[PDB]
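Enquirer: Okay, handing you the structure first.
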Amino acid sequence: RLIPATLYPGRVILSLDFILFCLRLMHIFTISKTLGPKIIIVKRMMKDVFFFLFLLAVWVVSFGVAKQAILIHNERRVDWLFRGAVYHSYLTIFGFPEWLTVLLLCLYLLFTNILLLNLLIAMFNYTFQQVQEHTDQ
Amino acid sequence: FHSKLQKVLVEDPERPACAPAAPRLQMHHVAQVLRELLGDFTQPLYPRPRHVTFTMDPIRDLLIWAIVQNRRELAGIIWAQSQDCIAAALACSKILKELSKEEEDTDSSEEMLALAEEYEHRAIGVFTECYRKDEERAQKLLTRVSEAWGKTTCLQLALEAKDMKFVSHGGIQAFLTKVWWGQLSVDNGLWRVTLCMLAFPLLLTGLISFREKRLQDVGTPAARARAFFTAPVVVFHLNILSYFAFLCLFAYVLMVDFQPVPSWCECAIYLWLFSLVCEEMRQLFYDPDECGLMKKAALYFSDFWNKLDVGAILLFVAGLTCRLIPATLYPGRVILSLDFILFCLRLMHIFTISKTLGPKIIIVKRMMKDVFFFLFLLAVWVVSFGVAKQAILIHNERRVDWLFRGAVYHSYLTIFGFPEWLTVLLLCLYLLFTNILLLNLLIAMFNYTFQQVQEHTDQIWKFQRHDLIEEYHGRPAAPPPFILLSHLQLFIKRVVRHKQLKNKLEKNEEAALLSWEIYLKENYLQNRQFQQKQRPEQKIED
């Protein structure tokens, strides 16, 4: 920001820095009589959920680009196309050619809200049962 | 055993050629049936012909003839005096597990099987000791070439007879890993691999580690980087990148460079896909033993993961020619798109070797079979719901290309996680079934199946870990870019093992080794029977 030729990127950077700080607040619940243990657990979990996050990412992005490819001949401009597509992906991630359309939609929804859901379901339950007892120490 | 022997006796051609009245039970027949029982990879334990004389290690011969007849006490006695106990115990485990399949009697089969696993406990028992004393020599033991048991090795017999408890001993896992890192150190983390892989001078720098500092301290960076490249861990990471790039590039060229004539890049990845599947097939014939071709075929046909890959191949060879015909260009686009996504799936494979997740994938691999079935039901569920909507809110409609499209999209939004009274009733019932019934259902489904397997899989994973290591240690060091020169360097010999997993030893060396083991086996024996003296039930009997 100090360099005026770098003012707008200064804005976006310092925004990031803000959010980073806001994270550090979970620290409250460290001393939490009643939750500290939990944070301990997720602290053990941070390492793997990161790795898994990667996969779901490439997952949806492959899906979206498949969409763009099948519904068009040629496109560009990821600043509105990929922006609106990533936003629609955020909505989907909050939780007679028509036959081709139905097939695409069904397969996509098959993978997105199912495979990875049950996956993490198992992941948490398993790792949970790995440590659920003695951390309080 | 006796029945089988009679058969193979009269099955002999040369004996009824000699005298059809006196079939001379000839020793090597026994060898033959044994080779069948033991495996195709060993040798015939007794030679074929064409003052007394023992053979090498008579005691083993006694040991077999006692085993096949399921004589527990006799066996236990003799084995205590065997020569190289580890291999012995294993071979016995293998035979017994084999013979316990085709016995057609219950009580005897059960008794057999139990005996078998009892021996693998013996094997573990000796080895855990011999390792607890020394490590390096203990490793040297897992991979010698037992001339007695048909020139095979202990580790093989382990894998053949499926001795999870053995291979998962943990000292073994230490050994495997020690190969995983190939030449260099085994404690350097893994980020250092990635970074130093990027920049060459990082290798010439002091950021990475090495074992046997005679090459670490004394630095000949040329062969140093060479040795580094030999480390299959790396060769793995090369493959993982090349794969990454191939995939996304393929996405690019289909996106923009899509051209009816074969674009420079389209033909490029065509050659690439061929290169990849070429190495794939290459891993079918390295079989050093006379491995059955239809057998390994049924194996790959059994590998669900191999099943995925081959499905994707069929997709390609289909869609390629589809696009190739210009009258089938647009459907060529949609097909090859599918093929893309299929490939992108195969990437979860990363987490197979995942120190920290592989087990999980194992689980979901067990789950794939049922979630599929359930997916069906939710599908028809929502679709019934949507069509009920369309029916109740209209008199007549058509055109599923916008109607069913927008309806299926609204269904995707719903699946991401005074007539008005009729409207409220419809909405309430629908939401009742959709986000509730099936949710709690799968909730139970996962929790139940989870509790069905949540404990011991780690074994299975530890077991699997091997063959992967075997492969990437075996494959020649050439990622798919420079893999074609390797493929042709292969086909030149196609037209005209390693010392890592199998190595003869020297009489002077081997002898000292065997004596060393003999000693420790005796030690193990004492501790066993002694701790037997403490079992309270036994004390009361006293």
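Chain B is numbered as in Swiss-Prot; shown residues: 532-581, 614-980, 1020-1098, 1105-1150, in order.
Determined by electron microscopy, 3.8 Å, according to the entry header.
Even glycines carry a Cβ here, placed using N, Cα and C.
Features from Swiss-Prot:
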type	residues	note
BINDING	B:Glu843, B:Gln846, B:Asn869, B:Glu1073	Ca(2+) binding site
MUTAGEN	B:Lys918 to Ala	Decreases in sensitivity to PIP2
MUTAGEN	B:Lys952 to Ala	Strongly reduces channel activity at ph 7.3. Increased residual channel activity after exposure to pH 5.5
MUTAGEN	B:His958 to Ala	No effect on channel activity
MUTAGEN	B:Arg961 to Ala	Mildly decreases channel activity
MUTAGEN	B:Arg962 to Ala	Abolishes channel activity
MUTAGEN	B:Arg968 to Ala	Abolishes channel activity
MUTAGEN	B:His973 to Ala	No effect on channel activity
MUTAGEN	B:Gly980 to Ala, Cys or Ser	Decreases permeability of Ca(2+) over Na(+)
MUTAGEN	B:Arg1077 to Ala	Decreases in sensitivity to PIP2
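Provide an account of the burial state, proximal residues and distances for the features listed.
Expert: For B:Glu843 (Ca(2+) binding site), the same-chain residues 6+ apart in sequence whose C-beta sits under 8 angstroms from its C-beta are B:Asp872.
B:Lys918 (mutagenesis position) carries neither a helix nor a strand DSSP state and counts as coil.
Sequence-distant neighbours of B:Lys952 (mutagenesis position) (same chain, 6+ apart, CB under 8 A from its CB) are B:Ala970, B:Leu1028, B:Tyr1032.
For the recorded site, B:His958 (mutagenesis position), the DSSP three-state label reads coil.
All protein chains considered, the CB of B:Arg962 (mutagenesis position) has 10 other CB atoms within 10 Å.
Cβ neighbours within 10 Å of B:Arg968 (mutagenesis position), excluding its own Cβ and spanning all shown chains: 16.
A helical conformation is recorded for B:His973 (mutagenesis position) in the three-state DSSP classification.
Sequence-distant neighbours of B:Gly980 (mutagenesis position) (same chain, 6+ apart, CB under 8 A from its CB) are B:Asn1037. Classification of B:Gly980 (mutagenesis position) by DSSP places it in coil, neither helical nor stranded.
Of all Cβ atoms in the protein chains displayed, 18 besides its own lie within 10 Å of the Cβ of B:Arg1077 (mutagenesis position). In the three-state DSSP scheme, B:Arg1077 (mutagenesis position) is classed as coil.
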Enquirer: Could you state the CA-to-CA distance between B:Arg962 (mutagenesis position) and B:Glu1073 (Ca(2+) binding site) to the nearest Å?
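Expert: Checking the Cα atoms of B:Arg962 (mutagenesis position) and B:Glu1073 (Ca(2+) binding site) gives a distance of 54 Å.
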Enquirer: Excluding B:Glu843, B:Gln846, B:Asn869, B:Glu1073, which residues of the same chain place their Cβ within 8 Å of the centroid of the Cβ atoms of the recorded Ca(2+) site?
Expert: B:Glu842, B:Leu847, B:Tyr863
Enquirer: CA-CA, which of the mutagenesis positions B:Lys918, B:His958, B:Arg961, B:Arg968, B:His973 lies nearest B:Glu1073 (Ca(2+) binding site)?
Expert: B:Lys918
Enquirer: Measure the Cβ-based neighbour count of B:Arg961 (mutagenesis position), defined as the other Cβ atoms within 10 Å of its Cβ.
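Expert: Its Cβ has 8 other Cβ atoms within 10 Å.
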Enquirer: Which ones, of the recorded positions B:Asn869, B:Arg968, B:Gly980, are Cβ-proximal to chain A (under 8 Å)?
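Expert: Cβ contacts with chain A under 8 Å: B:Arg968, B:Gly980.
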Enquirer: C-alpha of B:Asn869 (Ca(2+) binding site) to C-alpha of B:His973 (mutagenesis position): distance in Å?
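Expert: Per the Cα atoms, B:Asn869 (Ca(2+) binding site) and B:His973 (mutagenesis position) stand 36 Å apart.
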Enquirer: For B:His973 (mutagenesis position), which of the recorded positions B:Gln846, B:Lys918, B:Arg961, B:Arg1077 has the nearest Cα in space?
Expert: B:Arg961
Enquirer: Quick check: of the recorded positions listed here (B:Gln846, B:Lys918, B:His958, B:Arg961, B:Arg968), which one has the Cα closest to that of B:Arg1077 (mutagenesis position)?
Expert: B:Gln846
